[PDB]
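Peer 1: My questions all concern the structure below.
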Amino acid sequence: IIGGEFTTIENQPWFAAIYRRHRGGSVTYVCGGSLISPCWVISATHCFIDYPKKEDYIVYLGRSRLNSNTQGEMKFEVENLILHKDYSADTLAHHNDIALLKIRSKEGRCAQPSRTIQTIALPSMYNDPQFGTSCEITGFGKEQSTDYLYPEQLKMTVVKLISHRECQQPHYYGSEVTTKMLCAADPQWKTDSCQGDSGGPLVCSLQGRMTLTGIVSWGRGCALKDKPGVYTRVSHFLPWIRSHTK
Ligand SMILES: N=C(N)NC(=O)c1nc(-c2ccco2)c(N2CCCCCC2)nc1N
């Protein structure tokens, strides 16, 4: 997250932190995710495609720090890693960049809700907020595009939904952006998602309800003028989600 503020997991308690084990046994951060039910985390396929063995991944919930344990956290193995069959990678865009991880403890349990661990509701189908709506993003991704390190403390910021019309302009992303993606950005381009934030939540208020409107997917650089954050449009994937989680 470029700009924004530091936060803790109580302000985004559906946030899942996903890590990968190495043959070395070094364990490193991969991507965010969102808890949509006790046993299921939703994330982005591009995070996992190069390394698609489920045994390779660890999932934390209730975690506010990247390389230290948060009081109350839960650690899980990945029982099922479901990547979207129609996924693809352009030069920049990822299509169908959505993934599901079924989580289970060493002890066989899914997540137990608590003050630091809650699910996030899915949107109704084809039901997104109006353009210009303010939503929030959360992640352990880079604070500057050129940083080598990820931040140790979870971050969040606010971005505004951009219309497809505007995001499809050639000085924005042209064709790269499809109806299955949402664009979001700062009017001053001063705050944004970045590398390491992929898979994480774009959350908006609709109804009276915090709703997983988007999943961090791609962008041309970070907090760069005329280059919004691009997000998977969750409300265009409900049958895929339900089919793979029933
Ligand atoms: N909101 C945005 N403007 N951008 C992003 O959301 C975003 N950006 C990058 C990125 C970092 C530097 C240039 O681009 C990035 N990367 C690094 C490139 C390799 C592919 C996936 C990981 N992932 C992202 N999700």
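Going by Swiss-Prot, the residues shown for chain A are 179-424, listed in order.
Every residue gets a Cβ built from N, Cα and C, even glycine.
As listed in Swiss-Prot for this protein:
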| type | residues | note |
| --- | --- | --- |
| ACT_SITE | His224 | active site, charge relay system |
| ACT_SITE | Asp275 | active site, charge relay system |
| MUTAGEN | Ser323 to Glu | Abolishes phosphorylation, proadhesive function and ability to induce chemotactic response; when associated with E-158 |
| ACT_SITE | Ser376 | active site, charge relay system |
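Thinking about packing and proximity, how do these listed features fit into the structure?
Peer 2: Taking a C-beta cut-off of under 8 angstroms and a sequence separation of 6 or more, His224 (active site, charge relay system) has the following same-chain neighbours: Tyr265, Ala267, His272, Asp275, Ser376, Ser395, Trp396. Under the three-state DSSP scheme, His224 (active site, charge relay system) falls in the helix class.
Every protein chain shown contributes to the tally, and the Cβ of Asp275 (active site, charge relay system) ends up with 28 other Cβ atoms within 10 Å.
If you draw a 10 Å sphere around the CB of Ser323 (mutagenesis position), it holds 13 other CB atoms from the protein chains shown.
For the recorded site, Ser376 (active site, charge relay system), the DSSP three-state label reads coil.
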